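Reading through the structure tokens given below for one structure.
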Amino acid sequence: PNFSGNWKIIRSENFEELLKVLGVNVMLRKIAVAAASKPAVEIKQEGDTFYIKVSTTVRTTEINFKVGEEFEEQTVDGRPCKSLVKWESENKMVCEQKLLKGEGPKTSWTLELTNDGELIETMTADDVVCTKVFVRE
Ligand SMILES: CC1=C(/C=C/C(C)=C/C=C/C(C)=C/C(=O)O)C(C)(C)CCC1
């Protein structure tokens, strides 16, 4: 699969509820939700090696990983974690996260290239899922 692109959002669902599970208080959630409405996602892929940059007005992240090799990043609410991405299937990667310290909801994220040329991202916290869809600019 070729995840590479400058991806523009066309749909966002359930981010506020994700943040509620993660315990983000009401006024911070309001800020986060507004900014996360227009995120820019840049992906560069070379085989099973990836770079992903996510940009919003209130948070920008960059990660580098190889599928099947543990790495460190943060949860969406900003807690450090150890992560491991696996191919769930040919066009879909799944990242399991384990907190470095403390206890919290079980979190993960996924990226899938859909047959229409678009990209589905999910983020999960326990049972609750946020779904975003993108198309290249
Ligand atoms: C949660 C949260 C915040 C905002 C986070 C945002 C805006 C995340 C966007 C993530 C995306 C957009 C990820 C992706 O799609 O890969 C701020 C900074 C207010 C601090 C309080 C907790």
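Chain A is numbered as in Swiss-Prot, which gives 2-138 for the residues shown.
Recorded method for this deposit: X-ray crystallography, 1.6 Å.
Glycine residues also receive a Cβ, built from the backbone N, Cα and C atoms like all the rest.
Swiss-Prot annotations:
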- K21 to A: Loss of ligand-induced nuclear import; when associated with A-30 and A-31 (MUTAGEN)
- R30 to A: Loss of ligand-induced nuclear import; when associated with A-21 and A-31 (MUTAGEN)
- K31 to A: Loss of ligand-induced nuclear import; when associated with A-21 and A-30 (MUTAGEN)
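When the Cα atoms are compared, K31 (mutagenesis position) and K21 (mutagenesis position) turn out to be 11 Å apart. Counting other C-beta atoms within 10 Å of each candidate's C-beta, the mutagenesis positions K21, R30, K31 are led by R30. Between the C-alpha atoms of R30 (mutagenesis position) and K21 (mutagenesis position), the distance comes to 8 Å.
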